[PDB]
Structures are given as structure tokens and as C-alpha cells.
Amino acid sequence: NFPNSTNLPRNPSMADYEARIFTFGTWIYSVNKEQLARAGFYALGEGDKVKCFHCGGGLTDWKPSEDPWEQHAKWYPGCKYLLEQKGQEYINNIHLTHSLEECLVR
Ligand SMILES: C[C@@H]1CN(CC(=O)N2CCCC2)CC[NH2+]1
Ligand SMILES: [Zn+2]
């Protein structure tokens, strides 16, 4: 499934922060659930699989050093939720950061 880059959320049932939060339940994983919800993510109930309510972009295997908004920008750069909450300056920063990384680690 392709990522939603329209201004309309793919899962409007999950558009409220309240809604997203309930999906987690007791959360054992290394990334903060409220942080994840704030970044538009709700839990799938399979390991630490989250999905963004707006773009539908899915992310998994959360390391403690990984930020929700950073990972959102990384994999779902076309998400209009992301664009709106963070701004384009932030998204460019994130991209330049990750690309410069993949060329210093590399
Ligand atoms: C949270 C972070 C996400 N990474 C990539 C991922 O989960 N993807 C699934 C769809 C394509 C990118 C793995 C490491 N942990
Ligand atoms: Zn998104």
C-alpha cells in the first residue's frame, strides 16, 4: 500500500490524540507511547508496530535512540500531518541529517 500524501487522513477514526492513545494499552516498548501518539501514531497490537493515522505509514522495531517525529519524516516525508505539525524547515533538517549520516556511517 502506497503512502497518503493528500490533505485528508487515511484513518479518520484515529485523528484525535485520545483515540490513538487507547490503541497502545500497556506499552512495554522502548519508545514513549504519548510521544508516538503526538506524532500521529496509533498501535497495531503487533509488537511495536505503529501506523500514522494520516499517511498510513507504518513503522516497527523501535530502538531507544529513535524519535517518532524523526522516523515519521524519514520514511513518510510526504505526510501532510507531518508537514503541518512540524513545518518544512524541520523536515529538511531531518533529511539532510539522515543523508549526511548515510555518508559518514558509510
Ligand atoms: C522505528 C524504526 C523504523 N525503521 C523502519 C521501518 O520500520 N520501516 C517499515 C516500513 C519501511 C520502514 C526500522 C527501525 N525502527
Ligand atoms: Zn503520516
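The residues of chain A that appear here are 249-354 by Swiss-Prot count, in order.
Determination method: X-ray crystallography, 2.7 Å.
In case you wondered, yes, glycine gets a Cβ from its N, Cα and C as well.
Annotated Zn(2+) binding site per Swiss-Prot: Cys300, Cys303, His320, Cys327, in sequence order, evidence recorded as sequence analysis. For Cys303 (Zn(2+) binding site), applying a Cβ distance below 8 Å and a minimum sequence separation of six or more within one chain yields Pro251, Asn252, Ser253, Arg258, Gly288, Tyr324, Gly326, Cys327, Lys328, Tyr329, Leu330. According to DSSP, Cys303 (Zn(2+) binding site) sits in a coil region rather than a helix or strand.
Here the residue is the original one, but Swiss-Prot notes a mutagenesis experiment at this spot, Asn259 to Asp: Reduced interaction with HTRA2; when associated with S-314. Of all the Cβ atoms in the protein chains shown, 17 others lie within 10 Å of the Cβ of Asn259 (mutagenesis position).
The Cβ of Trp310 (mutagenesis position) lies under 8 Å from the Cβ of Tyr277, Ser278, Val279, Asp296, each of which sits 6+ residues away along the same chain. What Swiss-Prot says about the mutagenesis result for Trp310 to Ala is this: No effect on interaction with SEPTIN4 isoform ARTS.
Under the heading of mutagenesis, Swiss-Prot lists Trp310 to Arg and annotates it as follows: Reduced interaction with HTRA2; when associated with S-314.
The annotation that Swiss-Prot gives for the mutagenesis experiment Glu314 to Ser reads: Decreased interaction with DIABLO/SMAC and with HTRA2. Decreases interaction with HTRA2; when associated with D-259 or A-310. No effect on interaction with SEPTIN4 isoform ARTS. Within the same chain, residues at least six positions away from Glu314 (mutagenesis position) with a Cβ under 8 Å of its Cβ are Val279.
Cβ-based neighbour count (10 Å, all protein chains) for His343 (mutagenesis position) stands at 13. As a published mutagenesis entry, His343 to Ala appears in Swiss-Prot alongside the note: No effect on interaction with SEPTIN4 isoform ARTS.
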Taking all protein chains shown into account, the Cβ-based neighbour count within 10 Å for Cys327 (Zn(2+) binding site) is 26
Packing count at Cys300 (Zn(2+) binding site) (other Cβ atoms within 10 Å of its Cβ): 28
